[PDB]
Structures are given as C-alpha cells and as structure tokens.
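Enquirer: Here you go, one structure.
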Amino acid sequence: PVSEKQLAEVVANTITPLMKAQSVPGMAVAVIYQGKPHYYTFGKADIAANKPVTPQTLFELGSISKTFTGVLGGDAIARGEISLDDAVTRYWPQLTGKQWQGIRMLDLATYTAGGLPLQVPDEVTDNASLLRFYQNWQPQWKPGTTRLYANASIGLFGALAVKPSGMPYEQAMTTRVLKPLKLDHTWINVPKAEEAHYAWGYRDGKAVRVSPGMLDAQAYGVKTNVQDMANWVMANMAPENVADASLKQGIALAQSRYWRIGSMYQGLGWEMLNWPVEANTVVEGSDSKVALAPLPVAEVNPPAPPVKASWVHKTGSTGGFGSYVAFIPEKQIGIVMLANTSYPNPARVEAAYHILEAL
C-alpha cells in the first residue's frame, strides 16, 4: 500500500523537473488514490503580487470545460428533455440551410457534423452574426464520417441542450451540476468576493486571463480550484456515489462510447482509451498534429455503456493556462494537474502516466 510519504515523493520528483524544463510559474496537483484525494501545490499564482498557489487558487480550465458541457448535456438527456438523435433544427428552427438537414445533436456534441471550425470567428459578436455564421457554413464532409475537434461544434450543442430547461446556460450549469456535487468554487463568471484567489496566466512573460467570446462558457470558460476539480474527478470515476438520479445517468452517458477513432473512443466531452495502454500511444495522440487533425470515425451503435477498464482523460488550455485530467475507473486512481502557463500537451500526459504508474 503506497506510503503517504512515498506518494508525496513520486509527485515531487515528476512535477519539479517538469516546472523547471517548461518554465511553469505555479501548479496545483491532486492525486486520487484508494478513495482519497491528495493535494500538492507548487510555485507562484501571481508573480508580481508574489501570491503562492494554494488549494483555493482558481485556474482557467480551458477545454476541460467541455467535460462539464457533456455531463450537463447528459443530464438533460436523462431527464427526457433532449435526445441525441434529435435534429439540430428542432432546437434552433431558424437554422434553415439545407446543409443542416441530417445533422443531429450527437454530431454537434461529438465533432462529427462535418468540419465545423476549431474557433468561432472573433468577427462574430451577437446572435445575428452567430446565426449568420452557421447559416453560411459549408461542410467539408458528410455528417457522421469525420471527427474534427471544434469549439464551434460542442459550443452550439451546449447552448441548445439547455433550451428546454428554460434557464440560461450559466444557471442551468449551476443548479443541475455544480450545486448537486457541492462544487461551490467553480465558476463561469468569477465573483468579486473570490478574485483574490484567481491566478494570473503567463505567456511570453506577460500576464493574461481569458477573453470574452461567443460560446465561451460552453467550450472553454470554466475556472475552478484543485479541490472542486478533485471532487469532479471522483464523481465521474465513481458515479454510483451520486445521489441525484438524472445527474448520475448524465455522467454515465458522457462516458459512453459513441465513436471509435483508431485506439480512442469519443464520449460527451470526455475521451477514452481502453486500459491497459502504452504511454507512447496516449502521449503522441495528445500532440496537436493528431489531436486537431480531421480523422475518420467508426460508429458504435448501440453506444457502448461506460467501460471501467478505461483511461478517461481531457487536455485543456487557454492563452496562459494549461491543464490535464485523467483517471482509470477500474483502479480507482486519478490525477489533476492545473498550471498557470500553457506548455505542450505531450509533456502533460507523460507526467501523469508516470505518476499513475506508481499507483
């Protein structure tokens, strides 16, 4: 049974050399081992103000925000409010272009609509321009044939998934997901009273924070601390412990397997590989060259329910932040790495695999 002081040793020996090689200002780390969350903090949250990183320090999750979007969407399906096979036009009737015919909610959620772009153009600033962007979009591929990771895709999924609730995205997310799991320090909009905890991200010696953007909340705008994130991983790793029924099923639906892309499977927000897996496979798959590339998919119909023998993970970044989350349900172990500088994905995955290897 790994000793507590042995776990502390492993973490330090992997993280300190990482921060020195990658010039990382600060980092909060959480390792889940045998039903227990272990926190480790390093460096500075604010270089100028010389504020240290603490368990209450808030970091920008960037794309890991998509795991929340997927679970919220999952909860909505579990309630009967939406169906994955539903047409997108059912929820947004103004989307009249013929190219939208045949596109389902599943496609928006899993990046298989046919080439929706990585980013929403900054030229888009309101409902009118947002509608125009989608009406004029010309697909490169037919639906359900190619996966192309994109904010413009799952971003719209989240915006539409909450319409039946009648609540605004931020409210739906707080009342159906955050409050039930007691994630009291997870925000889309950081309150005045909590700003003292919001770290600064760094890029090229400059201090930056994420900028407002269309569909930002649904695709990359969540901020949180290592504690709420640790409890987020535990809720997803062991969903039987979740009290609310729709939420519990929502989490199962987000970890289901809808498509196979080589050795990886696409869930709602979450990405999975079968466990056991070699390090090289997870690491090279995380490189922008593969991760952002368009690749062919194989449909998993019926969708396969959650497989415990899986490596479930998600990378996430913003201009000045770099984060990573990974867990293996069968072994009940997980890891959270939040940093205030965006360093290469491969280096993040390698560090996490090494640490989980010692458990």
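Chain A is numbered as in Swiss-Prot, which gives 22-380 for the residues shown.
Structure method, as recorded: X-ray crystallography, 1.9 Å.
Cβ coordinates come from backbone N, Cα and C, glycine included.
Reproduced below are the annotations present in Swiss-Prot:
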ACT_SITE  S84  active site, acyl-ester intermediate
ACT_SITE  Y170  active site, proton acceptor
BINDING   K335, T336, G337  substrate binding site
VARIANT   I36 to V  In strain: MHN1 and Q980R
VARIANT   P58 to S  In strain: MHN1
VARIANT   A108 to P  In strain: MHN1 and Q980R
VARIANT   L152 to V  In strain: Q980R
VARIANT   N262 to K  In strain: MHN1
VARIANT   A319 to V  In strain: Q980R
VARIANT   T362 to K  In strain: MHN1
Enquirer: What is the nearest of the recorded positions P58, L152, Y170, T362 to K335 (substrate binding site), using the Cα of each?
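Expert: The answer is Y170.
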Enquirer: Taking the Cβ of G337 (substrate binding site) as the centre, count every other Cβ atom within 10 Å, in any protein chain shown.
Expert: 24
Enquirer: Going by Cα-Cα distance, which of the recorded positions (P58, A108, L152, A319, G337) sits nearest to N262 (variant position)?
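Expert: Closest by Cα: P58.
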Enquirer: Between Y170 (active site, proton acceptor) and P58 (variant position), how many Å separate their Cα atoms?
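Expert: One finds 31 Å between the Cα atoms of these residues.
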Enquirer: Quick check on the variant positions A108, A319: which one has the highest count of other Cβ atoms within 10 Å of its Cβ?
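Expert: Most Cβ neighbours within 10 Å: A108.
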Enquirer: Name the one residue among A108, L152, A319, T362 whose Cα is closest in three-dimensional space to that of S84 (active site, acyl-ester intermediate); these are the variant positions.
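Expert: Looking at Cα distances from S84 (active site, acyl-ester intermediate), the smallest one goes to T362.
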Enquirer: Note the Cβ centroid of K335, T336, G337, the recorded substrate site, then list each other residue of that chain whose Cβ lies within 8 Å of it, in sequence.
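Expert: Filtered neighbour residues, in order: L82, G83, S84, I85, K87, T88, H334, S338, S344, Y345, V346.
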Enquirer: Have a look around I36 (variant position) and count the other CB atoms within 10 A of its CB, chains all included.
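Expert: I get 20 for this one.
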